[PDB]
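A.B. asks: A single structure is presented below for examination.
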Amino acid sequence: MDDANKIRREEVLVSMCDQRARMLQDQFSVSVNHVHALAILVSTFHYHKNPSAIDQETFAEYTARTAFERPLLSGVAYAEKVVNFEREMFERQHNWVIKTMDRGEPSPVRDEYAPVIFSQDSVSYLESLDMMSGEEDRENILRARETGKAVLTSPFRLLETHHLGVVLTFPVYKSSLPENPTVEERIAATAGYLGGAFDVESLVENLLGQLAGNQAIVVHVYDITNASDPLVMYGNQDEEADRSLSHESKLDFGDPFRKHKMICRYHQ
Amino acid sequence: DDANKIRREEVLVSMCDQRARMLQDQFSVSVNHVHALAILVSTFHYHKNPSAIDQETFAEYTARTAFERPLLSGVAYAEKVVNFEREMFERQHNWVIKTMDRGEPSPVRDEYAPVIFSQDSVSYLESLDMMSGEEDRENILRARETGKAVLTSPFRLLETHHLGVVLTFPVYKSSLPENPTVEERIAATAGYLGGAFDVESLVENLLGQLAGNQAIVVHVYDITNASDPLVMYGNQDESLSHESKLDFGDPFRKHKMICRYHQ
Ligand SMILES: C[C@@H](CO)CCNc1ncnc2nc[nH]c12
Ligand SMILES: C[C@@H](CO)CCNc1ncnc2nc[nH]c12
């Protein structure tokens, strides 16, 4: 009840929330950095090396053995850019058809596609799926290749698991990319897309659930890219929580196109 | 005195702790990225047959990922070569295994750790037997016997003579058993992936540009032997200090940061 004890109660909330935000941000940053390395791996060992050192078996092995490097990711995969003019050739070479993500059916005719050719076994169900056949993934692919940098989706329910998460995508370019490229040049030089699923629902719960004092606190994370349309990224927004006091902790997941925040309250 | 003294202490603690965290974190990021490179050499050079990694490819990949390893001046891969294999090895590589101190052809040794892949920043390592330097040799043995990353004491690095510490990870053959004994680890050793933490230059770059640097004296000590602390960073000087914690990830070594005001 005490007013002095209430001041310390807020102090503890601030400290607990800020620490959890720092942990989330750092672990995401670590994962993004190692995804960047994998993009460079595909460029160096698949494209530049004659012949390629990377087949599906090799990609699976290397990503499984390095899974610890990418803590908030459920899996990574590499999608190759395929223009329609090339599709029949691509399918014949690979001995499979490009499929849609919603039903795993043969893709209808599209101007281009992003079929997954390499996958971590944890996301093996992505193999042959056109990652341009989901809207979140399509928008990410385009912004990745146009900006040259890592990009994040809005929160959505991921394939197979239906877990609420976000996808991270990095562009991979051909050696023909000019120095100081225009966006038009980036697009022309695009080889493909190295992506990873941040399974927020499962893996952030796992992270937070092991911390001392977790039962005392309610943690929510929001995508606030659009001020007037905040989107839940993590948490049950409306569970029994202490309505009188909250704290907002800063989060920066590294994509200037997106904005995020964490909000913590006590249970009772 | 006196309220101002309290504030002065609180500033020192904050300054020192922040510098310590920054250094530990950058070290940790580098170690993790070096572990990934050890895994890459294993996957591409040993698990694939024929090998699908070479000097050109290693140099390209390490150059492009240099940003991932902030306190490291360079990385290289040294392969385990036992004496009976030396003739075949030298014929395959078209060069002789050389000593670190003079670059002379190595006298006969039971085994050697010649650098076969190198980042171009440490190109001078190529063909050098990393067992011909005592700090590197001890590191190599402990890396292979423990199965984990290891650090040297502070010592002066090749070429630059900068004071630094070497990080080594073991790379094993697929014949390594599960829950191996140390004898099994040695027998299954393929090589050693290492790099030099150039403390003198790169930690100075990290800490020296920070606001308030002119007001404090910062040291980092290797305190593995409490009775013989060894300077890793700072001057050779021997009231109000503060000790900030550091953990660079090798249980065999211990370190600490000490900060003091000038006056
Ligand atoms: C391979 C890359 C290409 O940028 C996207 C990964 N995208 C995804 N990865 C895993 N699960 C998903 N569920 C929906 N999208 C997903
Ligand atoms: C390739 C690895 C094998 O453990 C050692 C790196 N060791 C070193 N790397 C760079 N400079 C050095 N100066 C002295 N030793 C050095």
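The numbering of chain A matches Swiss-Prot: 149-416, in order.
Header says: X-ray crystallography, 1.8 Å.
Cβ coordinates are placed from backbone N, Cα and C, and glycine is handled just like the others.
Residues or ranges marked as N(6)-dimethylallyladenine binding site by Swiss-Prot on the basis of experimental evidence: A:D285, A:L307. The dihydrozeatin binding site annotation in Swiss-Prot covers A:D285, A:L307, A:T317 and is backed by experimental evidence. The trans-zeatin binding site annotation in Swiss-Prot covers A:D285, A:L307, A:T317 and rests on experimental evidence. The kinetin binding site annotation in Swiss-Prot covers A:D285, A:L307. Quoted from Swiss-Prot, the note attached to the mutagenesis of A:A225 to L states: Loss of activity. For A:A227 to L, Swiss-Prot lists a mutagenesis experiment annotated as follows: Loss of activity. According to Swiss-Prot, the mutagenesis experiment A:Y273 to E carries this note: Loss of activity. Among the sequence features in Swiss-Prot, the mutagenesis site A:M279 to A is noted as follows: No effect on activity. The annotation that Swiss-Prot gives for the mutagenesis experiment A:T317 to A reads: No effect on activity.
Each of the listed features needs to be described in terms of its position in the shown structure.
C.D. replies: Under the three-state DSSP scheme, A:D285 (N(6)-dimethylallyladenine binding site) falls in the helix class.
Cβ environment of A:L307 (N(6)-dimethylallyladenine binding site): A:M249, A:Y273, A:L274, A:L277, A:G282 lie under 8 Å away, each six or more residues apart in the same chain.
Here the Cβ of A:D285 (N(6)-dimethylallyladenine binding site) has 23 other Cβ atoms within 10 Å, regardless of which shown protein chain they belong to.
Close to A:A225 (mutagenesis position) in the fold, though at least 6 residues off in sequence, lie A:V264, A:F266, A:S267, A:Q268, A:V271, A:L274, A:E275, A:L342, A:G343, A:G344, each with a CB less than 8 Å from its CB.
Around A:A227 (mutagenesis position), the same-chain residues at least 6 positions away in sequence with a Cβ under 8 Å from its Cβ are A:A262, A:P263, A:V264, A:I265, A:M279, A:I289, A:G340, A:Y341, A:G343.
A:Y273 (mutagenesis position) carries a helical DSSP state (H, G or I).
Counting only same-chain residues six or more apart in sequence, the Cβ atoms lying under 8 angstroms from the Cβ of A:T317 (mutagenesis position) belong to A:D285, A:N288, A:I289, A:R291, A:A292, A:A298, A:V299, A:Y341, A:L342, A:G343.
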A.B. asks: Among all the protein chains here, how many other CB atoms are within 10 A of the CB of A:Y273 (mutagenesis position)?
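C.D. replies: I count 16 other Cβ atoms within 10 Å of it.
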A.B. asks: Which of these recorded positions, A:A227, A:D285, A:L307, A:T317, are close to chain B by Cβ (under 8 Å)?
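C.D. replies: In terms of proximity to chain B, the recorded positions that count are none, since no Cβ is under 8 Å.
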A.B. asks: Quick one: which residues besides A:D285, A:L307, A:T317 have a Cβ within 8 Å of the trans-zeatin site's Cβ centroid, in sequence order?
C.D. replies: A:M249, A:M279, A:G282, A:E284, A:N288, A:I289, A:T301, A:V315, A:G343, A:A345
A.B. asks: Any of the recorded positions A:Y273, A:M279, A:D285 with a C-beta atom under 6 A from ligand 1? Give them in order, or none.
C.D. replies: A:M279, A:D285
A.B. asks: Max Cα distance spanning A:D285, A:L307, A:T317 (dihydrozeatin binders), Å?
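C.D. replies: Binding-site diameter by Cα atoms for dihydrozeatin: 16 Å.
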